[PDB]
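Participant: I'd like to ask you about the structure that follows.
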Number of protein chains: 2
Amino acid sequence: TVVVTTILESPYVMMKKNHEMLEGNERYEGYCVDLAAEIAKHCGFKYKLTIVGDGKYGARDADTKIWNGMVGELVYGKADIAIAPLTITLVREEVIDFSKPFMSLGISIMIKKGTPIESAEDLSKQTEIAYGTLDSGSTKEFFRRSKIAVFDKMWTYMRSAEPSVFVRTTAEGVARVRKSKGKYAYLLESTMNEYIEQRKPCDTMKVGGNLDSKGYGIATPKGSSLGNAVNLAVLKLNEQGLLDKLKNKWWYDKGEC
Amino acid sequence: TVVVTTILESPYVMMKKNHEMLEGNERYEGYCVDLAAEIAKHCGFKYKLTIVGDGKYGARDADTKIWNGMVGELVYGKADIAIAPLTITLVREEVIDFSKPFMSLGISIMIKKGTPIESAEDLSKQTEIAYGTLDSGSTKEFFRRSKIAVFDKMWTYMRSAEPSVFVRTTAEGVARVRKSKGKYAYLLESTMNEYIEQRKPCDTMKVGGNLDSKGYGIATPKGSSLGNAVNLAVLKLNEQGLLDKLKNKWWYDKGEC
Ligand SMILES: CC(C)(C)c1onc(OCP(=O)(O)O)c1C[C@H](N)C(=O)O
Ligand SMILES: CC(C)(C)c1onc(OCP(=O)(O)O)c1C[C@H](N)C(=O)O
C-alpha cells in the first residue's frame with residue numbers, strides 16, 4: 001500500500017461533515033482526494049491518505065537544513081508520494097521529483113468588492129488602498145526581486161508602507177481584505193483567490209491577470225518506482241479533460257456566489 | 001559541443017535580416033535563441049543550433065510507427081536536446097524526457113476583428129461564421145475526443161462542414177481568417193494567436209479564454225545526462241523572471257499594433 005501524504009486545505013483535501021462515521025480514505029473529499037483516486041486507478045496501486053504531520057508544505061530551514069512539511073516527509077522516508085497543491089520549485093526539485101504540472105496558477109490580486117482597483121498597475125499608482133503579501137514566500141520574493149518597474153515600484157511601496165502591509169498567514173490576508181472596508185488589497189496564489197471568490201459571504205474578487213506563472217505538481221522521492229508512471233498519468237488525465245473537470249467541480253459547481 | 005535541434009518559427013527562432021554576414025548561432029534570433037543561450041550559460045556548455053530537417057515537431061506515424069520532427073531527432077540519437085515550442089504530451093513523454101514547462105498555452109480562438117464571436121460556445125451555436133483547425137494535430141484531436149458538449153458539437157460541425165474548414169498549415173489558417181471578411185474563425189495555440197495579434201495589419205485578435213491548458217518544454221533523449229540539469233535551469237530562469245522577460249520581449253516590446 002502506497003503512503004500518500006497530503007494536507008488539509010480547501011478545496012483540495014477536506015474532512016466530510018460526517019467523517020467520524022467513516023474509515024480510511026473515505027473520511028476525506030476534495031480536488032486532491034479525487035485526483036489521488038484517479039492517479040491510483042491509472043497507475044494500479046492501493047493507497048492510504050495521510051495528513052502531513054506538521055501541516056506544512058515544504059521548506060528547508062536555513063540553519064538546521066532540515067526539510068519540514070510534505071517534502072520533509074518524503075526525503076526522510078515517511079511517505080511515498082505527495083498529492084497536494086505543492087508548487088514546483090527549484091529548491092524542492094533538487095531533493096524530490098515532480099510530475100508535470102496538474103494545475104497552473106500565479107500571483108493574483110484580491111480586493112473587497114467595490115474597491116477601485118482593476119490591475120497591479122492601478123495599485124502601483126496609488127496609496128489610498130494599501131496592498132501587501134505574506135511576510136515570507138514566493139510571492140514576497142517575487143516582488144522583492146522583480147526588475148519590472150510596476151512590480152519593483154510596488155515592492156518599494158510595500159516595504160516603506162506604514163502600518164505594515166505584510167501578514168503572517170493566508171487567513172490573515174483574506175480577513176484583512178474583508179475587514180479593511182476597501183482599503184486593503186492582498187496579493188496571493190490565484191487558485192486560492194478564485195476559490196474564496198466563490199465562497200460566502202461573497203465579498204471579495206480576483207482582478208487583473210496573474211503576475212507570474214507556476215504549477216502544482218505531484219511529488220515522489222528521487223529514484224521512486226512511482227515517478228514515471230505518476231507523471232504519465234497526470235498528462236493522460238489532463239489530456240482526457242479530467243483535470244479541468246475536477247477544477248470546475250470543486251471551484252464552481254460547488255460555489256456559493 | 002551540444003547539438004541542439006530547433007525549428008524556424010516566429011518569434012522563437014528566425015534568421016536575422018543580415019544572416020548571410022553572420023555565422024553559426026549568431027545567424028538566428030528569437031525567444032528560443034535567447035533561451036538556448038541562457039540555458040547553456042547556467043548549465044555551462046557549448047552548443048550548436050541545428051534546424052530539424054523535416055520541419056516537423058514530433059508525431060509518430062501510425063503505420064511505420066516512426067517518429068518525425070525534433071522528437072525523432074532525439075529518439076533516434078541525432079540531437080542531444082530540443083529547444084523549441086514543443087508541447088509536453090503523453091505520447092511524447094513516453095519516448096523522450098521533458099523539462100518542466102517554460103511557457104504555458106492552450107487552444108484559443110482567432111477572429112478577424114469585428115467578428116461577432118466572443119467564445120467557443122458562440123461558435124458552436126451557429127454556422128454563419130465558419131471555423132476550423134489544422135487538418136491534423138492535437139487541436140483537431142482535442143475536439144475529436146472531447147466529452148464536453150460545446151466542444152463535441154463544434155467537432156461534429158467541423159467534420160461535416162463544406163467547404164472544408166480545415167487548413168494544411170498555420171499560415172493558411174491565419175490567411176483564411178484575414179481574407180474571409182469575418183466569415184472564418186481559426187482555432188490554434190494561444191501563443192501564436194497572441195503573437196499575430198501584435199503584428200501588422202493588426203486585423204486579428206484572440207477572443208475568450210483558452211479551451212485547455214498545456215505547456216512547451218525543453219526535450220532530451222530518455223536518460224540523457226543533460227535532462228536533470230536543463231530542467232533545474234528552466235525552473236531557475238522562471239524564478240528569476242527571465243522567462244516572462246523573454247515572452248514580453250518577443251511578443252509585446254517588439255510589438256507593432
Ligand atoms: C496551496 C495554497 C493556495 C494554500 C498556497 O497559498 N499560498 C501558498 O504559499 C505562499 P507563496 O505562494 O507565497 O509561496 C500556498 C502553498 C504553496 N503552493 C507551496 O507549495 O508552498
Ligand atoms: C508552436 C506553434 C505555435 C508554432 C504550433 O502551432 N500549432 C502547432 O501544432 C499544431 P497542434 O497544436 O494542432 O498540434 C505548434 C507546434 C506544437 N507546439 C507541437 O509541439 O507540435
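Heads up, residue numbers simply count up from 1 along the chain you see.
So how was this one determined? The header says X-ray crystallography, 2.1 Å.
Including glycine, each Cβ sits where the backbone N, Cα and C put it.
Dumping what Swiss-Prot says about this protein:
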- B:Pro85, B:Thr87, B:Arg92, B:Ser138, B:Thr139, B:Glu189: L-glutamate binding site (BINDING)
- B:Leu90 to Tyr (Swiss-Prot position 504): Promotes dimerization. Strongly reduced desensitization (MUTAGEN)
- B:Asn238 to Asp (Swiss-Prot position 775): Increases rate of desensitization (MUTAGEN)
Participant: List those recorded positions among B:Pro85, B:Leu90, B:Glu189, B:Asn238 whose Cβ lies under 8 Å from any Cβ of chain A, in sequence order, or write 'none' if there are none.
Facilitator: B:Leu90, B:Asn238
Participant: Taking a cut-off of under 6 Å between Cβ and any atom of ligand 2, tell me which of the recorded positions B:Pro85, B:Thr87, B:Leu90, B:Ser138, B:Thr139, B:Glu189 pass.
Facilitator: B:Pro85, B:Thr87, B:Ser138, B:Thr139, B:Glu189
Participant: Taking the centroid of the Cβ atoms of B:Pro85, B:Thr87, B:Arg92, B:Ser138, B:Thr139, B:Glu189 (L-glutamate site), which other same-chain residues have Cβ within 8 Å of it?
Facilitator: B:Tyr57, B:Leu86, B:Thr89, B:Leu105, B:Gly137, B:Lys214, B:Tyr216
Participant: What is the one among the recorded positions B:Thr87, B:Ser138, B:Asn238 whose Cβ has the most other Cβ atoms less than or equal to 10 Å away?
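Facilitator: In terms of Cβ crowding, the pick is B:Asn238.
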Participant: Sort the binding-site residues B:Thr87, B:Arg92, B:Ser138, B:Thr139, B:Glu189 by C-alpha distance from B:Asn238 (mutagenesis position) and give me just the closest.
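Facilitator: Closest recorded candidate to B:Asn238 (mutagenesis position) by Cα: B:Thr87.
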Participant: Any idea what the Cα distance is from B:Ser138 (L-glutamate binding site) over to B:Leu90 (mutagenesis position), rounded to a whole Å?
Facilitator: 11
Participant: Rounded to a whole angstrom, what is the C-alpha distance between B:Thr139 (L-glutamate binding site) and B:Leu90 (mutagenesis position)?
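Facilitator: On Cα coordinates alone, these residues lie 14 Å apart.
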Participant: Kindly assign B:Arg92 (L-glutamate binding site) to one of the three DSSP-derived states: helix, strand or coil.
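Facilitator: Helix, per DSSP.
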Participant: According to DSSP, does B:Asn238 (mutagenesis position) sit in a helix, a strand, or coil?
Facilitator: helix
